[PDB]
Protein chains: 6
Amino acid sequence: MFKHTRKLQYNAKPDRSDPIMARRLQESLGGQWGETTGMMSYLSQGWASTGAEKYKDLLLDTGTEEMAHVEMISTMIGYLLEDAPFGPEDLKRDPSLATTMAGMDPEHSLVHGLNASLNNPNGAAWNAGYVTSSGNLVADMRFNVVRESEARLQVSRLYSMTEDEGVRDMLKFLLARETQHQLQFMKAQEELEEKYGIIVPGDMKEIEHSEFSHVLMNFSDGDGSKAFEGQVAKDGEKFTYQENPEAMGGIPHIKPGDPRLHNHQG
Amino acid sequence: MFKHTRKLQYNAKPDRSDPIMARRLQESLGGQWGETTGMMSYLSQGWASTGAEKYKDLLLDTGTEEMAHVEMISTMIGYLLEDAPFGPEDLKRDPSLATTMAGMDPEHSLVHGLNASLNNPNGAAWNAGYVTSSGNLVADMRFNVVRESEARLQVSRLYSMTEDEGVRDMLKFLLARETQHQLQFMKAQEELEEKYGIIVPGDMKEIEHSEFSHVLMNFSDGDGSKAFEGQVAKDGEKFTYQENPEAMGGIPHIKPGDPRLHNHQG
Amino acid sequence: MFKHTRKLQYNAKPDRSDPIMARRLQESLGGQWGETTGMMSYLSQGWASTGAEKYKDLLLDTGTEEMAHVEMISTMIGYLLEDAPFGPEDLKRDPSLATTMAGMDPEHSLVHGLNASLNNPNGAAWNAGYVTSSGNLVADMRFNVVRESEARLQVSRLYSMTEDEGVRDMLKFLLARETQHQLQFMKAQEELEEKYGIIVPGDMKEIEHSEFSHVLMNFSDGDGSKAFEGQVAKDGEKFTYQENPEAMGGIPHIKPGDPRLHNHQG
Amino acid sequence: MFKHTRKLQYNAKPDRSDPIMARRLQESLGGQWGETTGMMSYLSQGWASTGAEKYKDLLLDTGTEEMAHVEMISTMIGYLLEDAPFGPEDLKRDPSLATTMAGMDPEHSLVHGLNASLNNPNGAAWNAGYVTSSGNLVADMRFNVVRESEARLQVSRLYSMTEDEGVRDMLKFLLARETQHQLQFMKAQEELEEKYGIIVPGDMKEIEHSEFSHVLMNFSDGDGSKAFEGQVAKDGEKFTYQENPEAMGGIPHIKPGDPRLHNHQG
Amino acid sequence: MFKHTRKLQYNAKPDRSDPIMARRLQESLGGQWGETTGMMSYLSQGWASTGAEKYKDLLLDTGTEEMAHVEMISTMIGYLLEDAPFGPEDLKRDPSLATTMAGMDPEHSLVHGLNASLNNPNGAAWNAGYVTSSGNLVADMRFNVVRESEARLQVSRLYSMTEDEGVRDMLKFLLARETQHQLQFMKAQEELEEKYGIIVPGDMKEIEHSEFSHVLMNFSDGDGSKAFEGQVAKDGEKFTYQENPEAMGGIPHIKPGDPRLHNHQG
Amino acid sequence: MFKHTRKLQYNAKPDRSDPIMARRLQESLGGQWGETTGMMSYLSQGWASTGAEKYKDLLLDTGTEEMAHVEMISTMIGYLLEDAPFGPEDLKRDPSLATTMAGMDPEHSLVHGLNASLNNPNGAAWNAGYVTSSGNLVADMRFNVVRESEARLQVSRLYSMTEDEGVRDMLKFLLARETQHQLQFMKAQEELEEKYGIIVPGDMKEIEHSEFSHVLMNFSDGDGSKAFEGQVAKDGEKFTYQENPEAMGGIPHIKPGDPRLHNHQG
Ligand SMILES: [Ca+2]
Ligand SMILES: [Ca+2]
Ligand SMILES: [Ca+2]
Ligand SMILES: [Ca+2]
Ligand SMILES: [Ca+2]
Ligand SMILES: [Ca+2]
Ligand SMILES: [Mn+3]
Ligand SMILES: [Mn+3]
Ligand SMILES: [Mn+3]
Ligand SMILES: [Mn+3]
Ligand SMILES: [Mn+3]
Ligand SMILES: [Mn+3]
Ligand SMILES: [Mn+3]
Ligand SMILES: [Mn+3]
Ligand SMILES: [Mn+3]
Ligand SMILES: [Mn+3]
Ligand SMILES: [Mn+3]
Ligand SMILES: [Mn+3]
Ligand SMILES: [O-]
Ligand SMILES: [O-]
Ligand SMILES: [O-]
Ligand SMILES: [O-]
Ligand SMILES: [O-]
Ligand SMILES: [O-]
Ligand SMILES: [O-]
Ligand SMILES: [O-]
Ligand SMILES: [O-]
Ligand SMILES: [O-]
Ligand SMILES: [O-]
Ligand SMILES: [O-]
């Protein structure tokens, strides 16, 4: 079960309004790698774990924190949309506002009454296909490192897309939390790799066709990847290199379908 | 530019038909973490790189290889759909085929003429939201390790979802290529982390609020995550632990919108 | 069956072109709460009814009217796109059109030849997930009141987003029809609630855990909702209030899955 | 900010596993009118309100409660998926499981390791297009009554889709909470209608073309809707009736576009 | 404007129920190439035309007819869902219904109350990305031929997916109407090609690099396409053939981005 | 299997940067009728063909060529995005850039680091619903002609949306390839229509209700379509014309559902 306090985890108030920045911050709210993705991924993984409490609890702790970040980004967008221009009265007050209006999300005013959406900057709805919860935490802790990496890259970019020190104060807090999250998820990843194996899943080495498992195959005519040849991979075995990969599988010849399908193919 | 040969990279022919397995393999063709996601992600990242040839060429090599895997999965699905039941004549021939029909994708017959789709097992279209190309290869090589990890987990599951030795032969090849891809992307990741930093992006340490960068925050009442307290994180600094995270940001109070919005909120 | 006349239900011609307003009006054509949603919802519900003709016919009457509104919005958008700028020759004519171009939907010209799309202002395709037809008209008449409420709110906003008297004339007609539709659907709602009950569905009172049916639970630390305590609800029973909701269900513990799933969770 | 406890709001454990029922309950987790829709809609509306605390707090209270229901449905699905069949070893063990496998979501095993998804029963991803937050609480409290109405209808149907008394115990609780939520949102609706008006938005009566605001228009040739003629609408005015609605707007004639568009239309 | 009659264009009643066939027919209602796609495409194109009345009227005539077909398919699905099994009480009166339940769309009962959806057989929502209206009727009449071709192929397949003579009677009518629609759209296509040219658009021959306009390029190593060499194309010019197409464009080298983007690429 | 060369099929470098043109070109990369649609459609159809090598090889040759075009469009977008404005420091340098920034896709910088996406100009993700592969090549060759027609229309429009002669040189090449592809697919279409029939599928004439197969039905009150009356259709039979189409199928009445569904409809 959850409980809520009205106080934000950390400040989320800009020094001044900016509806263009509000639109950019929709990426962190409703985007592919944003806070809603983190919230739903970590809570899903946490609820689905039957394993060690160390990781189950880490996931539920962090998913719950991400809900605080969803709240912060939402709040920041709302403050940034204060007094935003949306019609002829605004243009009569200051005709230069036409440029601002051109760059805004039309739906911020029309659909939401100058409030945040749960979409990205381009109005694409957040959706569950952005979420990963596979049942395997070696894989999913790697996913979580990536989620925080892609997110922290975006927050870093956002920092250079505003000069508002109130906006930047919030971003500086989020950058630091994303450092913590990257590090905690890397530690879990490394512990799980030691337990189960460096390759996911770790119990398939006998089954796989091992002769192809350490061969770098040169399918594009640049030769840059040849630098991996002879380097030692993380499992202790060296990469070999094939300059001219071979097509070993034959020519497909599937049986034509039943006439009731009307597969007229010449 | 690309060129094509009709020969497959490796065998993709089952010993017998199985339209239920064909539906499962749609995950590997049109699903979230499948071969189309790999193909499009690696090609995109490769095209978008202005950096080291070692990595640009690796990405183009591997993206091109994934096109061969898309071709293999497509081919295997087509063979597995041979003679699949789709109407009353088939049920008259063998009434037990009703169970098979109930588990099939209705669109395999109706839309595609007993051929593969570019959807997942549930008919959800493959879409570009599954693809990541960010401009930062520290982040994206981590993504690529995840893509191969989630994929190889699924391929491993598929191995236990059939007893067909022809299907399994293909899967054994793919498992091995996914081991190679996991390892080559991990090596690139490790080199890029040494160059740029273990936190992504590596050039924001002074900007972030460092006091919060190594604190584990206990938001869920389980205590499993306390086991991280005092462990040395990958950047050389120990994690600290906060039993009772504090709401530091105040209660938001956003300004009411202009009357032309009709924001009647009480 | 349907028949069509080329004459519009009501005027849908603007005094002047304005491709920014055209983009806004895509909300009314292809958006979440727009006229296509109304058309498809009311027709679907009407076709699905096996009940009283008073309501079945109301739904078919109104769904058919909404088709006329779809036609009007489409027509208005096409007029509004007349002479819209789309390339260098327009900027040679009037360099000040750059601002207009920046705010336009790029697809209006490129994809549609300066004609309406079936997308919202952000290019998101209209989709059937916007439509409700459940089989229960107590629920669905409430939905229809909502549909007309959200739509009329948007139409009201649009009125303040232009000074064009021809656009406003059309909007004044739609506002009036939306008043009628809100009222007719509220009357149906109330008649259906008298027949079946104020709670949907009205035949589950013995089954539900009545102990929890009138309790306001305080999950967020604001105390504003305590004002509802002791007020009489629409069914004649007073609300009680719980300042500290209890977690009554225990800590879940699901069985670890079969090893064929490779659920490595620590 | 939020905090989490591992204890569930109410019991969410079935007496027996049933992966077909797990698939149905995906509607309540990831579907159009499910608990994620409630959670995100009420939180969004609550965060976006600058108005009376009575309603802002009610929304945040209830949105936070819905997160507990998301957790319960997720948990129930996980328990229901225990020991679910997914490959040849299960059919070797008990060939009668083929019917169960045919009805399952293939991704429950393959993607999630016999855990819940954030999709509906058909694998369609939950998405933000299911959420409404408009800025007007007269409209949105009506939406919330609908959300709880469509949901409680689905929960009622689910009750008749299982004989498991453990599942039914959870459903009986949810039915009761949905009664409370319907009633509280109706009370807010009633207060807001008394304040602002029965038509949403309530400040446009002078602007609309009033001559069309109370006319029932007969567009479908059934006569059932004539029963509304002469009835008093909720705003105190009687409905009139038009047996033959007229097309008042003329035949549109839009200007042909610039030749650079290549609009070759004959 | 539109008007509606309760009488269907043609019979749409099955001899007996069949919820599996109901699910198949969702392709014709909510699928990619189904009746909703035809309705919305032809109406959109018709509204958007400023050209010859012969074609504008044909489009509006046919789009309006397709609305009747939407109505018929919806009706047929509702009849086919009569008495469909959905819970434990159905299996008790007849246990052989288990296979039927396994093959049904779970949402037909749960969401819609045993009524049609606006989704395809897999639950994927109909969406406007299935619709084409480009402004060029040489292109769009070709699209319309295709829409009727793909649809009639599906109807033909459906004919072999049931033995119900009432279902078949409806399909025999639709097959005939799709013959008419293919033929009328082909006639329009041919007239428009005579007026504007066989290549769309017909006014770019001077602009294009003509040396590449009639060359078959052999990118896949099969030699089957060599059979086109020397054949006369529809514009009166012979195809030539290139066995080894050449990469003529150089190796791209794009400029690295500004450091504020953090594009760390090695 | 595939192989890649770093050299482009044809030049794809602009004379100057232009991030607005970059956004337009996203239509050709990630849009409905763009190069990814062609690539995936032709490869899918080619892999799925069991018929004549002339057409199977044509499809694989062309699908492979379209991969080169995807690469070209990607490259062109990346060059066009060089030095694009994205933050306050750019506006300090030149305040005039505000108009450019307003028209840009915010995700080009924020998500991709000033690189191409796999979305259309509005940020809508490319998806597999844009792809057709049906099993019948009479239908699908028609689709392919359409694909190349809609695409060449868009490329022709793009030609009038820039004055950059480097962009135009690329477009001139693509126009010529689209002429070739339109012609080769029309030739295949013609040959297949001679073999199987002018109506798709060509083996249903006895089954369909022939009396309705050549009747133009006047559902919209314009009279333009009467011009088809008496013209000879492509199968050699004349069209007839029905001024007042009749509703022949009666008024349906579906049985009310079981009470367990709670279908309260009045
Ligand atoms: Ca290489
Ligand atoms: Ca904890
Ligand atoms: Ca409270
Ligand atoms: Ca009527
Ligand atoms: Ca060839
Ligand atoms: Ca006509
Ligand atoms: Mn965060
Ligand atoms: Mn985080
Ligand atoms: Mn692969
Ligand atoms: Mn791989
Ligand atoms: Mn309307
Ligand atoms: Mn209305
Ligand atoms: Mn609930
Ligand atoms: Mn509720
Ligand atoms: Mn039709
Ligand atoms: Mn038709
Ligand atoms: Mn091309
Ligand atoms: Mn082409
Ligand atoms: O975070
Ligand atoms: O985060
Ligand atoms: O791979
Ligand atoms: O892969
Ligand atoms: O309306
Ligand atoms: O409406
Ligand atoms: O609830
Ligand atoms: O709920
Ligand atoms: O049709
Ligand atoms: O049709
Ligand atoms: O092309
Ligand atoms: O193309």
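If you check the header, you will see the structure was determined by X-ray crystallography, 1.4 Å.
Quick reminder: no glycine exception, Cβ is built from N, Cα and C everywhere.
Here is what Swiss-Prot says about this protein:
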BINDING   E:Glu35, E:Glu66, E:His69  Mn(2+) 1 binding site
MUTAGEN   E:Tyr42 to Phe  Loss of activity
BINDING   E:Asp57, E:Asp61, E:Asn218, E:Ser220, E:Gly222  Ca(2+) binding site
BINDING   E:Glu66, E:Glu148, E:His181  Mn(2+) 2 binding site
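Within 8 Å of the centroid defined by the CB atoms of E:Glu35, E:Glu66, E:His69, the record's Mn(2+) 1 site, lie the Cβ atoms of E:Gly34, E:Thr36, E:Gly38, E:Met39, E:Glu65, E:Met67, E:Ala68, E:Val70, E:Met72, E:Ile73, excluding the listed residues themselves. If you check the binding-site residues E:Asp61, E:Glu66, E:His69, E:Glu148, E:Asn218 against E:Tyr42 (mutagenesis position), the ones with a Cα inside 10 Å of its Cα are E:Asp61, E:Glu66. Checking the recorded positions E:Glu35, E:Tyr42, E:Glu66, E:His69, E:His181, E:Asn218 against chain F with a Cβ-Cβ cut-off under 8 Å leaves E:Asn218, in sequence order. Closest by Cα distance to E:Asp61 (Ca(2+) binding site), from the binding-site residues E:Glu35, E:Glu148, E:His181, is E:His181.
Non-local contacts of E:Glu148 (Mn(2+) 2 binding site) by the CB criterion (under 8 A, 6+ apart in sequence, same chain) comprise E:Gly38, E:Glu178, E:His181, E:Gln182, E:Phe185. Of E:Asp57, E:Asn218, E:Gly222, all annotated as binding-site residues, the residue with the shortest Cα distance to E:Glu35 (Mn(2+) 1 binding site) is E:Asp57.
On its own chain, E:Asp57 (Ca(2+) binding site) has E:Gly46 as residues at least 6 apart in sequence with a Cβ closer than 8 Å to its own Cβ. All protein chains shown were included, and the count of other CB atoms within 10 Å of the CB of E:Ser220 (Ca(2+) binding site) stands at 25. E:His69 (Mn(2+) 1 binding site) counts 27 other C-beta atoms within 10 Å of its own C-beta, drawing on all protein chains shown. Sorted by the number of other CB atoms within 10 A, the binding-site residues E:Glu66, E:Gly222 start with E:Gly222, the lowest.
Taking the centre of the Cβ atoms of E:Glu66, E:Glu148, E:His181 as the Mn(2+) 2 site, the nearby residues of that chain (Cβ within 8 Å, site residues left out) are E:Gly38, E:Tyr42, E:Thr62, E:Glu65, E:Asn144, E:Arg147, E:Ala151, E:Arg177, E:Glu178, E:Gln180, E:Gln182, E:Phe185. Just so you know, the Cβ of E:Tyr42 (mutagenesis position) picks up 27 other Cβ atoms within 10 Å once every protein chain is counted. Proximity to ligand 6 at the level of Cβ atoms, with a cut-off under 6 angstroms, picks out E:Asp57, E:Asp61 from the recorded positions E:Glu35, E:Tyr42, E:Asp57, E:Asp61, E:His69.
The number of other CB atoms found within 10 A of the CB of E:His181 (Mn(2+) 2 binding site), across every protein chain shown, is 25. For chain B, the nearby binding-site residues by a Cβ gap under 8 A, listed in sequence order, are E:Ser220, drawn from E:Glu35, E:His69, E:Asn218, E:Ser220.
E:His69 (Mn(2+) 1 binding site) and E:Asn218 (Ca(2+) binding site) are 44 Å apart (CA-CA, integer value).
The two recorded residues, E:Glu66 (Mn(2+) 1 binding site) and E:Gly222 (Ca(2+) binding site), have Cα atoms 42 Å apart.
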